[PDB]
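Notes follow once the structure below has been shown.
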Amino acid sequence: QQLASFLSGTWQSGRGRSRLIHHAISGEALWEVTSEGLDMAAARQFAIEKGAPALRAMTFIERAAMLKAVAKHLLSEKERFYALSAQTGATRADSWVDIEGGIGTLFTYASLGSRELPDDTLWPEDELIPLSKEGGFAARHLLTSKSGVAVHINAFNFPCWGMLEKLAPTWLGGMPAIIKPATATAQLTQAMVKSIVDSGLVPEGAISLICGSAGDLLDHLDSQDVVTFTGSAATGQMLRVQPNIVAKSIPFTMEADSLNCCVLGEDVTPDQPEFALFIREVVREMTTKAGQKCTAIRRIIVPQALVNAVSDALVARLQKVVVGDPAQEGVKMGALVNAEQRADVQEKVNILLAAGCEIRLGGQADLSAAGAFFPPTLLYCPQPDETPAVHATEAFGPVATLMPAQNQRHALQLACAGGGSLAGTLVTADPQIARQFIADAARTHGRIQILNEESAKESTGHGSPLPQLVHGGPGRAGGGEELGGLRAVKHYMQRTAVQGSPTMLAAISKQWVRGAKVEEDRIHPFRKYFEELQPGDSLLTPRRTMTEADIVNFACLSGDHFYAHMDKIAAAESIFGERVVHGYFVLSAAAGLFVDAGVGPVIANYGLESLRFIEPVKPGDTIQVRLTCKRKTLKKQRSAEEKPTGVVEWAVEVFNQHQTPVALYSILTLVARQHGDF
Amino acid sequence: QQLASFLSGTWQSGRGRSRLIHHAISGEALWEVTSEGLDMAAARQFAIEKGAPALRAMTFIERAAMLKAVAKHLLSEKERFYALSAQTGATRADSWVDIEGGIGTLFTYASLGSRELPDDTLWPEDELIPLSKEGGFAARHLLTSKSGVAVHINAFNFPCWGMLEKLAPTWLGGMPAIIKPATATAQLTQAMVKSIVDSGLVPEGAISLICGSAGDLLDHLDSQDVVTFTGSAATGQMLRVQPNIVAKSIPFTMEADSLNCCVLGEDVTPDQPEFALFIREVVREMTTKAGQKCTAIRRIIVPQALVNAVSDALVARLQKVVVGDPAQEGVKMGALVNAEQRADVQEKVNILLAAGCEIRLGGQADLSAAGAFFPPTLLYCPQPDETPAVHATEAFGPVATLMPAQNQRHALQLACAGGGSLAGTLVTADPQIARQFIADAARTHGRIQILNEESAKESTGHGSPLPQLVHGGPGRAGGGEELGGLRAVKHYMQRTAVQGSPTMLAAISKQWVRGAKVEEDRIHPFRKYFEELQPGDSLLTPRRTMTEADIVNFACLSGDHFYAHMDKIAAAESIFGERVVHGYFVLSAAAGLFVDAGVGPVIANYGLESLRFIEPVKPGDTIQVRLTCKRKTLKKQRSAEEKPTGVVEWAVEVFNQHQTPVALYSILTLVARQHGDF
Amino acid sequence: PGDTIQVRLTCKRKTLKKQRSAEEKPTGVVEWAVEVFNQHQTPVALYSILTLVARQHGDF
């Protein structure tokens, strides 16, 4: 039953030297995997000629909606994925984290995209940068999709999460994806790819899959493609010096093995809740998915005095973990994915012992049984700062090393001796200890959690990467960065500075910018439905002369009697030199000048975005407002009942009688549409 | 006279095989350069043991002040720099570009840093991310300095701008720098390093200088270091696969040779001003410092019909450029820097001719003269889309190739045929043309300018990278990114997600976050001076019950009679279902509840940052405000006269009587300090 | 109009009130001196206000 790979739009396989996928529990070879003789160049050309322009023609909103649809469809069919995940040696909870976290990543990126990306195919990322004095020359930065294909080489740990956490920003960025899973678990990736393809929800050529070897696919890439790698450091570093990849300046992100730490702060005593949650945390991160997560804890750093009590508690809670076939009731920790991984973990443990580690629990595994089971293992390092192997060697399984520290600073040095890690944890109740730990050791960790009693009730965990937070680390951890919210979307896009006149920048951005041409229409802009509005639709209001009576009435009604408005003596000694009008009254009176009173398309206001008070307004000044439609963003109907709306941002400029701007800001509104999209 | 290297705090030189620095005009060898036998490992250790912690102890405000002081001291002594620049073959305007642009980059980064970086040693880049339902578990992203040293390997084009361009963000990020200029022009870099060092304005070990070869410096770097390279693509791609750099995941960004284009829009005709400014632009970019800038125009793409007119105009304007010794009155364009560079330019021109290019203006130089002069060379390519060498070969001199296009889209394809460029220019007057060009060709360009009549008045240029805009490009341009404002500062820092309870995150951040512990005083916070204020100092105000009278009075005073407030019939079928209170009146009444009236340390309000209206406020509801000090930022006294103030951001939270929030926002404020720092 | 006023509020006289029972809250009577000045610091109004003020400790 050879495993097919989906490329050039067809399901096909290869012929030659194979590899086998065994059952992690029984040991039977239940899949054969090979991709020899497949035209890799044809697959790349297929993804580029028809997948990429199809994705790029969609606006960001349409791509986010497509992410959401795909997530829903994948969620409806999760039972198939659970049944396949059972073959890899996972309990129901590990398959849960993998499956449900991958789909939840899709949902999170869909939400972020809908909420904060433009309704366009281009993405203007910052505000307009003025580069002159009369305003004829300005700049802003834009992001456009790269035109190539994204190749994601994933590791066996998370066959579904590891694919979707990369796939979601790849599509949100507008790029097709060629996915190459790890051979040892490709059967679970294939089924999810087949589900996505058979849903009909994504464009043709937007997703390809290589089961087996990539062949010479990297030799055919050019500078508009991107490559991401997850796995062993040797394979990644070999890929990093790929002659084609270095000749074309192809972006390459690497995520290697890291030695994640968990530190116990000096301030805690064994009679505190922090001690118990620390023990529970170390055990959970040691034992979930048999400790095969990239973020699983590998080094435990405790104060010298606490070592014996900590070791007693760890072995006590850790002996109560039953390893076996999760289909049996009473099993809490399954097996490694194959006997090869078991041999690798055993030889790493043997290296650590040969380099000066004592067994506290279960160092040797049954290296002959059918299932790839490993017993939970807790090691001890007595000379932590002169045993350099414990800071470089990572057994990729339920194995962790306890080690002592001193004076709360030796612990920081030991945490940094890892050489760059993905995740670290500090259990403490003292906020100053946590400040010191961050300021000293954040530079070697990609993610750090301070774990006290309050955070422990809803904390997601030491080993769980959330889609909103970056996932990566320096040095030993590869150097790359994933999952930083929209930070990940930007890795599939080119950033470009665009210089020119404001009017040109407005036309290019499809958003109005300061100083650009406007259009006046003799119909108030608040009477136009969403579709009739264009950026640059502008209204000059009538004037209102400020008076002393306005200062008095506003101070009274609001209750703000700040001396700058109500005290002549104190105002004379201020920077302005006399009494001025309240800034909030300038804001309110401006709204009074431009707001259309009667029922119309404008539904809500709900938001003001960047208000600066530039010049003071005095009694005797006359103010006037220009209201320009700045940006529009359609909102997708989440049902057939909801009335179709869109978001409109408006630029507001308040001028005095010298045409001098005295206030600048944006308002957000909800505006109704004439045509919904169900 | 041998050029010294400043490493380990001492001025020293090397002994062995040397390179010679010849005068570009006369040809005399006036410097000898070698660094053999210098302890590079000692230099790096000197940078990281005393330069790096010294820079890291400074807040971003102090490092910005140090940048400004260094820029001033450099500007005062610019005559020496101009004199050493004369030796390189530069007219007064080219040296002005280099010297004043480098110093202006320092000034700009000082300004950006003092204006928008925290008064701390850590940089919290984003707002708090809630990760729980009850608010016990959240996260935000921090940036902290890396521990290592930054090695900047610079090119000969811009010996002053090329160093300070990288040095400003390196220091602002808290990293020591080791500068390695190009040997051919290291005399100008040495003098600027001498100025900086004998100024006494920077910490010890914050800048080192290697004149000549780098020896084995790259072999001794670890994961906390960063490397940058500008120059030849072969040398950079060799550095990219340096075995130590790849084994340790050391960040490495490369900038190489790019074929910058300049398209003429289909809309323009010879009778338009666009045509004249297009000619002027191509000629200025061709002849400024002999066309030796990385952003010089190399490919001119015009419509097939305009080809002969453009070729007449370019030749005419370009014969008027007098090349010679710029010390002679009447010279407009100087020499190249070396006879070696002149030979390289000549052989690139010969390759282009051998690949099918027509001479339009002189293309043969004097390969025996003492000065390294090259005449302005304008080539012609008759069949642009089938001679691939015109899109791959770059003569680093006063050489540019004219080529024809068709149908407005062949020109876009030609622009993209360069394989990734730093800069491109489109001359047009039609904004739709500009939008099409951007949307299709931004992905292969790092910077693009739309050049019309309005922008021509104050346009800084095609070839001048401004410090606010990114400087880089994909593919053939190396793939790197520089100068993007604070974007470049973040390349010398590590980004880290920190999860925990809001109280822990507030301690780590030194800024109050939503949900964190506050502290109340019995003294109103607005009566405290800057130094007495602490993030989290908080005031619960008294309550104000909203009535129908308040709605009527505010609508009357402000003029806003929007139906949701004043029309009970229309409000009946709104989403709220009855009349509500104006959001701006909620804002004003909140200010009335918390603002202290009497003269105190609070000087100005001037700002409101992120206002959302969460829930409607109805008549009969009672509101109460919690005002919390969120973030403090000291402002440096720019004289001894001005009063010392600081910037305080305040968190405002308005609650109704169910303790439900109805408005959240921040106010900015100027607060007087007790003690200035002159 | 154009004059600026400022007030000094001074506690003038305190008089404790005996609790009628063990139930009623213990208050006292405070008379306050009020002095309103204009910007030449000359007084423009003088008067006293009476006030009921809550006590911390009753005497049943």
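Just so it is clear, chain B uses Swiss-Prot numbers, and the residues here are 2-679, in order.
Looks like electron microscopy, 2.3 Å, at least that's what the header says.
Each Cβ is built from the backbone N, Cα and C atoms, and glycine gets one as well.
According to Swiss-Prot, the protein carries these features:
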- B:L143 to V: In strain: W (VARIANT)
- B:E256 to Q: Catalyzes the formation of 3-oxo-5,6-dehydrosuberyl-CoA semialdehyde instead of 3-oxo-5,6-dehydrosuberyl-CoA (MUTAGEN)
- B:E256: active site (ACT_SITE)
- B:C295: active site (ACT_SITE)
- B:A440 to T: In strain: W (VARIANT)
- B:537-648: domain 'MaoC-like' (DOMAIN)
- B:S611 to N: In strain: W (VARIANT)
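B:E256 (mutagenesis position) sits 39 Å from B:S611 (variant position), taking the CA atoms of both as reference points. Looking only at Cα atoms, B:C295 (active site) sits nearest to B:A440 among the variant positions B:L143, B:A440, B:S611. The Cβ of B:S611 (variant position) lies under 8 Å from the Cβ of B:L665, B:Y666, B:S667, each on the same chain and at least six residues away in sequence. Helix, strand and coil residue tallies for the domain 'MaoC-like' (B:537-648), in that order: 32 helix, 32 strand, 48 coil [DSSP]. Between the recorded positions B:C295, B:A440, B:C295 has the most other Cβ atoms inside 10 Å of its own Cβ, all protein chains included. Separation of the C-alpha atoms of B:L143 (variant position) and B:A440 (variant position): 34 Å, rounded to the nearest whole number. Looking at B:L143, B:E256, the recorded positions in this record, the fewest other C-beta atoms within 10 angstroms of the C-beta turn up around B:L143. DSSP gives B:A440 (variant position) a helix state.
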